[PDB]
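Below you'll find the structure, written out as structure tokens, and then a few comments.
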Amino acid sequence: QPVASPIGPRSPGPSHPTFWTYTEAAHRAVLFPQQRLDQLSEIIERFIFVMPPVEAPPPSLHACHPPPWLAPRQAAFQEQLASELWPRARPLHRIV
Amino acid sequence: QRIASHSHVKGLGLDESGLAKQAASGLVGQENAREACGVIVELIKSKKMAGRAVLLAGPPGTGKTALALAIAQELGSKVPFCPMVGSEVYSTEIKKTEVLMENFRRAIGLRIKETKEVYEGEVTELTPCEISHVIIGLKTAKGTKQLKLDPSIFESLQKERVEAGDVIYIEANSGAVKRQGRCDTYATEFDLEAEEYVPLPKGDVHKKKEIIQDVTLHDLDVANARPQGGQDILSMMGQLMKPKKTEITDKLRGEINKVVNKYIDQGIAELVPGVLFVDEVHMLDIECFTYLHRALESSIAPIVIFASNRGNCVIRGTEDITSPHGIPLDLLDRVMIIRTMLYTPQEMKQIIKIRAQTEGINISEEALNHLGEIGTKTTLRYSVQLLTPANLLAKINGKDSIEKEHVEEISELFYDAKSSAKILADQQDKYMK
Amino acid sequence: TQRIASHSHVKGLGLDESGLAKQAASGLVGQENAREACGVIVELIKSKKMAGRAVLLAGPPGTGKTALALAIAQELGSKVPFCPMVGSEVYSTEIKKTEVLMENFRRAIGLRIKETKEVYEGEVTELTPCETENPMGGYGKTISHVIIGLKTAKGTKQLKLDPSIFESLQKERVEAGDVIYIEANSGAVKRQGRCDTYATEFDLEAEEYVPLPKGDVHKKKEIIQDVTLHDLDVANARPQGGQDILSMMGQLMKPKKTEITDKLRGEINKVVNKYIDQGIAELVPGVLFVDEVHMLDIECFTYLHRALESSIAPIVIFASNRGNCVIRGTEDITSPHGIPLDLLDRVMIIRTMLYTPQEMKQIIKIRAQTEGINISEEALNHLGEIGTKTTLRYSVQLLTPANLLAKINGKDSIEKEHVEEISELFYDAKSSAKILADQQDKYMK
Amino acid sequence: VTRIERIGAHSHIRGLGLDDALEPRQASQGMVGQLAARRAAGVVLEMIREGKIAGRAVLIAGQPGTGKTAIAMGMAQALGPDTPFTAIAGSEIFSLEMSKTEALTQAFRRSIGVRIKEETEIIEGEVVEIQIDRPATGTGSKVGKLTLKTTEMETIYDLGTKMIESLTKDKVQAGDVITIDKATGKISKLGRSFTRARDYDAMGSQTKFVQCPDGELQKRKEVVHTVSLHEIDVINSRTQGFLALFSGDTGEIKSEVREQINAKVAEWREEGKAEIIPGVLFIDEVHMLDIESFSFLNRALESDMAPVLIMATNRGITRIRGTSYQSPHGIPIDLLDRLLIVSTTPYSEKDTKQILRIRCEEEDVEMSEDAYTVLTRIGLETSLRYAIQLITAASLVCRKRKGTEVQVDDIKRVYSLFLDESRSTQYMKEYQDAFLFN
Amino acid sequence: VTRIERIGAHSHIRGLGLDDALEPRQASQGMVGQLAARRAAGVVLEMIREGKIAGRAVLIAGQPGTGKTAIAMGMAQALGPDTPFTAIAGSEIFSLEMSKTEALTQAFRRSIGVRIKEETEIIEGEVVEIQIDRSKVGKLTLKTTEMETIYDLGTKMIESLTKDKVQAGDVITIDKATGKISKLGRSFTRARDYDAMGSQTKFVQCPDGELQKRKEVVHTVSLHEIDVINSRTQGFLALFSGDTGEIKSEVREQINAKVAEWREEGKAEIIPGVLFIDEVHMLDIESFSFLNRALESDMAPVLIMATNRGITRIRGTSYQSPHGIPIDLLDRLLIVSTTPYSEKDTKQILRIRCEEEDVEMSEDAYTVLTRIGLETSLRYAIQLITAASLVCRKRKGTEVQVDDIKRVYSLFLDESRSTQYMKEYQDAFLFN
Amino acid sequence: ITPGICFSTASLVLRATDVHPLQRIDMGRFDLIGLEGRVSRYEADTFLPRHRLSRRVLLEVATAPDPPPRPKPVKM
Ligand SMILES: Nc1ncnc2c1ncn2[C@@H]1O[C@H](COP(=O)(O)OP(=O)(O)O)[C@@H](O)[C@H]1O
Ligand SMILES: Nc1ncnc2c1ncn2[C@@H]1O[C@H](COP(=O)(O)OP(=O)(O)O)[C@@H](O)[C@H]1O
Ligand SMILES: Nc1ncnc2c1ncn2[C@@H]1O[C@H](COP(=O)(O)OP(=O)(O)O)[C@@H](O)[C@H]1O
Ligand SMILES: Nc1ncnc2c1ncn2[C@@H]1O[C@H](COP(=O)(O)OP(=O)(O)O)[C@@H](O)[C@H]1O
Ligand SMILES: [Mg+2]
Ligand SMILES: [Mg+2]
């Protein structure tokens, strides 16, 4: 997966040629977003203050007799997306 | 506080009858222009007319922007004042007319009464109730209360890592949960806990506070076009995948108009029509002017002040169409033109003295006369800009005031536009292009 | 590699040890002064003590400018970065032209990282705690080491490790008979499956059973990794491998080049300096070759001034076959090579001359040797005469059609008749232009 | 070994070379000549250091090779890293991601730094003994004890659960010199006072030790956080803004966000929380800006958050980009009225020779007096940059022939090998038909 | 029946009509005349087939209607479908998504085919029983028509089986190396007579033979396809959508190295092909500058080009060049000139077109049509062929006569007559 | 904090794109992109041409009685 990167793929072990090709120095020169957040924690705490003047929920579509399958389908889609993605959004909690 | 180019302008310097005092509020001349700007200020304060456009016309250095900022100072900080440059309509995200419309709506403000519901106390019980709700117990110095909250609030509490003994702040309107710290009563249990302690809240568990919020129509449009108030996954997805501005539709603006009218009818909102200022109007193109026709003809639009120093100049976006101010005659028919005049040497000396006082510079009378003579040629801007370098020279030589020698030295060190033009003409073969 | 390209015969600059250029060596013929200047430039690149130096190769088309640049690249070797680039590439639909130029500049600066990776391989035969006869606190059992026995093809060793590894062993679920490797530089245990000798033919696991490691239990090697500053910049601007929502968005969204900021580049520069000071890395400043520089517009040329004035920039080689042409992005401004005089003041100009008929014949012979083509002396003379008119490229491009025609005719060499027939079949630029002029009414536009 | 920064065009410039009275020395800190221009640059530098007047613009104008960029680099080196200095080219503002006005705004706001100074309680000591007791199975409250030591103190600390987790994550052992911030609980290891036990295997080569800290354990240290206005704007624009700090891709930041940030920074300044450190924006080759960018500059310099703007251009009376109007320096007269112009005079023979000497000293090249005379004659006839390049070329040629000092023969050799603009243009005129167009 | 491929402008061309000596026949494989041009095309085709030399450029130049696209289609037909032949027009490189140089790079890498060859051991059978004890350890029973065995499962195999919801009666294959399970179908029993079926379920016969099998897959992909596959996580979707963007050069270099490694290992073979750009004069000067140095790579195909321009203006410049192409690129390419056709050649082409369209014409009709084609254009006569066939069928005729050709000549105008009629009423038309 | 915008529309509008199954053809017979990542070259080229069901086999299996119960495993 990491094609053309200083970071090597997950070599199974020293038996694989990729194990002896990449260095830890190259790995430590690339910072993941979590490492960036850990690096800017004090800056985030001190300098992130701008709030939108107004806050609203998204516009809602209302019909007297909607197709009874649209709303449950949207609810299931939202539930699955939340169950898969909300744990991954926890690092941005202080920013939010 | 740093001293900017217009830091001395505090007002229009008008008397009670509307006539312009000679030197007042950091303004020296332009009596007719100042009286016209006072009339415009009264028009803005009337809050009756919509989409009335004013053009400040005159050569550069005649204080058009100074007059606009003086209008702003006369109005006050409550009345919105959106300063935009004509070059700012050329965005790579939205169309130019969208930028103009957004700047139009930014000028209309709304003072709205709001009530905030607050749950604040030390957590004594955090019991999930199976989607799982939460039953929470909060204590303050005045009492204790138990609350049942939505699962979203429970998720927020988990994200804040709220546990029994932590002091928390909950805003019921926005569902915003903030963990402030572990209660001070537990600060003695350990020696190294890696915690920030906070005293027990001294009010009630449940509080209601009424506050005045200052918002604009543009803020409502943005909030309803890129929503982030649901705290759901879809809002986060939309924010992350679509961060660019969008062309807000007329339907959304009509809905916002209806909402604001309903708020005003309910008595909880007050409208402040406000002012839009476009400085380099000649930098707009013909499409922007054509849009501004209809935009000014709107009954919702604010008061727009235009400025221009161009003479008979070609309108941008046209091939060779030339108009008196860079503005097509159709838009000039919709504006009231305020004319600014060139300054006399006496007015130049007055402005130089005012700028010196603003920058905290002591200047001798001989130096003031020499610098006014320097300003008679070249420009007033150059003469004003020589004050600080001359002050630095005087400070280096140990003098607390500027003498004529310092002004002469500075003028020798730094050239003006005309001197540089002469140098370029004399040495055209040595410079590039 | 097996296919023969236009500069497949250029193996470097044919320079003597004193820098004088031999008449024909390393695939290059003539151009002695340009080759000597390019050798001086090669020495400049190898000295590694100069930044932002620019060289412009100026001459008529088909005079070896690209060949000279590729000869420079051959002289430097694969260790030294060499980033070829045409001027048309700065026009991108994703990033601005200055960003493309800056990225190619950072692509030309390479970094070589040397590290020693020490690992302990083996199949876990023994897993025994080292208890202490005096338990601390009086009760229970205290342990001071954990003995791990590792077995390989040609040995077996026991390792007395820190007690803290018991948690890593339990997390990895390491048991006897499993193949693991422990890294000295980190002190972590990784279970790379179970040994294959304990697998039966009736098992269905895929990645669970692994062969017994060959070699010694203690393996250490020196890892040399070559990277460029642009690689680090790109890996940090759009990181890959995170498990947060931003990495998921990056994976989902279409990849797009972005305008990397000076903050990230300064951080990368600081990290590179730290690595160099630690002795891990050695800086390898290379060359950026910008062919067809005249295709750059006035904005690119203006940016190149600041780009070359930097103390981190590589040595840039330009090439232009234009005369007093109009600079792109300007209205009726003419400069000697299509390049504004401000940028020409910042470059050293190397002149390439036209080739005499003898040099053209030598180059044709070299190309025939490279393409595996046997050509008779009379055919070679006729083709050189064809090259005296027309151009050199036309003559070197008639070699393979003539060889095919000879092979069809049943001959292993190109004779004069084959060259004559090929010349009749294929037209050059001048003959085609004459045809077009003679029939301008019948053609379009 | 060669660092990432090598000998460049302006590597010899360490400052403006002025005395206390801002009187330029003939040759100091790399600068030679340009006395009036260096004095003006020193006055501008004093104005920057005072940091009281916002939105001052200076134009360095002169012929090519007269030291405009040299003066700018000298100003940058004399300012120091404490004061922001954003140097960009005029071409860099033309971007497909953001508008020209947005790019100019970002350039301005990268040149103003906001500094927050606060005092925090800090524990720094040598770990003597750490004990952590955790439940064998299931969720439970970990209990631990940590002993820290200095040269004059030793305290035993009872640890809470979160500090226990922090110590476990950092893998703190005995002999590690650690720093603990009481508020945030962050732990930073800065070395080992002594080695680990030798009997352990798979440990690696032990590095050098660090002396144990002295003084009291819990000290009070001043922590300084410095960011620019642009960084605040980017991290406040959106949730993913911190990544935009490195990837660019900021788009166009809303004016509301910038107004809020301006208000908040003014509030901090009034409340004594933060100090504003105005810097310089240097736009090289400002003639590449179009009329819209200049018009934006006109009013963007009128803000109290604007930095000092320094421009360099070598244009005479030239067409303004985006228009058909001829103006001095390629700049509209409205912007030229808002700025002071500093002219650079051409260099004489002795100034050229001194510049060549400084360049040779920077490049560690030894040259003879006759070679200096010949090189100065070439520089006067052709250009200064051509002579500067011939310095290194002749150094390499001399080193090739196993020499030690650059002679006139080496200079002649590199003069023959490498051509200037004039001789190249002559040779191209001699073969005009061979070149493609015109 | 009517298939999607119908009679077009070059449906009659099946090849270049050459013998073993590349000597063009007068009328063979649907091509008439253009002997020198066809011989040159055959030489270029032999050069393509050898594949030794990289980045060779040929320009087919001539007057409109002289057979340039005819010769290109003949080359494409004569070249096997095995060898890639990417035919694009010059206007197709102007994209809103990627730069012109990126478009040309993608076309170049689309013109080189890579034939891969992977041999893999698999287990193939019908599932009889799946027993899992407790998600820790379990057994799987698989059967064929001639065999049946039981397997011990691990944690990952059990997880993969539960993820795919493999149950009894399913016919599955398992890759021994990677453990991935794909479901081929399910066996049919008396109890599986479903009334409604899912969109992916299908009933297949139980496999025969031995439970362990070797799978050999041979497919041809291009370099551009591998680039798009490795550009992003699910890059193969862009091979359908086309939302590729600008692929990083580092990815392309890595893929070039990997392809060389495969070629050395015997797992892949390179088939360099042809990129035909028709009406190249639409390319800008930047595109020509990129083409100059793109042809110099060792992974560059044969570039065949076709223009009908005289000395005209290069797009993006104000300069005049013999074909609209700058002379630097023209020095890199061999020019094949096409001559105008004679009366005999025009009549033979008309006969071939009539045979292709299944139209019977009298000899007088052929004479009249040849005269019209010489007077106006060959394409006008070709269109009149079908027009006259339709008119003849309308009057219940069987052979096209001179009257039908005259009728369609009066009904449909060529460019000259239409221009004359417009000049007669010039003021009526807009913007003269 | 503002309440959201409640946008009301006709219920018939939400069924504008809806087409009854008896009025539309199966587009899964042209689904090429859906096969990627799910269908292999083996299935399409080697297995299915050999192991496609026939009407005769289907009828024989449907008409035939239930197969005899599978014998219990015996350790032999
Ligand atoms: N009547 C005045 N009194 C005091 N200062 C003035 C006056 N007119 C202009 N100035 C000062 O001179 C400078 C030029 O004013 P500005 O409004 O920018 O000119 P214009 O808008 O006509 O280009 C400003 O810094 C302003 O503060
Ligand atoms: N002096 C030379 N010796 C050998 N081969 C040469 C020489 N000069 C040019 N060539 C070859 O002839 C062809 C002409 O291309 P080239 O001269 O490199 O174009 P440009 O002049 O644009 O660099 C090239 O393939 C090159 O390999
Ligand atoms: N007065 C000076 N003192 C020292 N070096 C100088 C001086 N003037 C020019 N240089 C050097 O000459 C080279 C070219 O001058 P530069 O400043 O780039 O000219 P320009 O003003 O056209 O940018 C630079 O490397 C610079 O360091
Ligand atoms: N040698 C030929 N043999 C058969 N048909 C031809 C020949 N030359 C041209 N044609 C026909 O003439 C028509 C126009 O020629 P074509 O090659 O397509 O365009 P052009 O040559 O004008 O670029 C085509 O329909 C083609 O079938
Ligand atoms: Mg400069
Ligand atoms: Mg055609």
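Note that chain B carries Swiss-Prot numbering, so the residues on display, from first to last, are 13-142, 154-456.
According to its header, the structure was obtained by electron microscopy, 4.0 Å.
Cβ coordinates come from backbone N, Cα and C, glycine included.
Features reported for this protein in Swiss-Prot:
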- B:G70, B:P71, B:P72, B:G73, B:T74, B:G75, B:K76, B:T77: ATP binding site (BINDING)
- B:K76 to M: No effect on interaction with NOPCHAP1 (MUTAGEN)
- B:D302 to N: Abolishes ATPase activity; inhibition of MYC- and CTNNB1-mediated transformation (MUTAGEN)
- B:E303 to Q: Reduces ATPase activity. Decreases interaction with NOPCHAP1. No effect on formation of RUVBL1-RUVBL2 heteromeric complex (MUTAGEN)
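Shown in sequence order, B:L68, B:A78, B:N332, B:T363 are the same-chain residues outside B:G70, B:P71, B:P72, B:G73, B:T74, B:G75, B:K76, B:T77 whose Cβ sits within 8 Å of the Cβ centre of the ATP site.
Reported as a whole number, the C-alpha separation between B:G75 (ATP binding site) and B:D302 (mutagenesis position) equals 12 Å. Here B:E303 (mutagenesis position) is positioned 14 angstrom away from B:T74 (ATP binding site), judged by their C-alpha atoms. On its own chain, B:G73 (ATP binding site) has B:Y366, B:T402, B:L403, B:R404 as residues at least 6 apart in sequence with a Cβ closer than 8 Å to its own Cβ.
Checked against ligand 6, the binding-site residues B:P71, B:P72, B:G73, B:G75, B:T77 give no residue with a Cβ less than 6 Å away from one of its atoms.
Listed mutagenesis positions near B:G70 (ATP binding site): B:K76 (candidates B:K76, B:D302, B:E303; Cα-Cα distance within 10 Å). In this view, B:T77 (ATP binding site) is surrounded by 20 other Cβ atoms within 10 Å of its Cβ, with every protein chain counted.
Ranking the binding-site residues B:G70, B:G75 by the number of CB atoms within 10 A of their own CB puts B:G75 at the top.
B:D302 (mutagenesis position): 26 other CB atoms within 10 A of its CB, across all protein chains. Among the recorded positions listed (B:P71, B:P72, B:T77, B:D302, B:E303), B:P72, B:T77 have a CB atom closer than 6 Å to some atom of ligand 1, in sequence order. Taking only the Cα positions, the spacing between B:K76 (mutagenesis position) and B:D302 (mutagenesis position) is 9 angstrom. B:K76 (mutagenesis position) is surrounded by 24 other CB atoms, counting those within 10 A of its CB over all protein chains shown.
Local packing around the Cβ, expressed as the count of other Cβ atoms within 10 angstroms, is greatest for B:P72 among the binding-site residues B:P71, B:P72. Taking a C-beta cut-off of under 8 Å and a sequence gap of six or more, B:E303 (mutagenesis position) has these contacts in its own chain: B:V97, B:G98, B:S99, B:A330, B:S331. Using a cut-off of under 8 A between C-beta atoms, the recorded positions B:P71, B:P72, B:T77, B:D302 that neighbour chain D are B:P72, B:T77, B:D302. B:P71 (ATP binding site) carries neither a helix nor a strand DSSP state and counts as coil. Comparing B:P71 (ATP binding site) with B:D302 (mutagenesis position), their Cα atoms are 13 Å apart once rounded.
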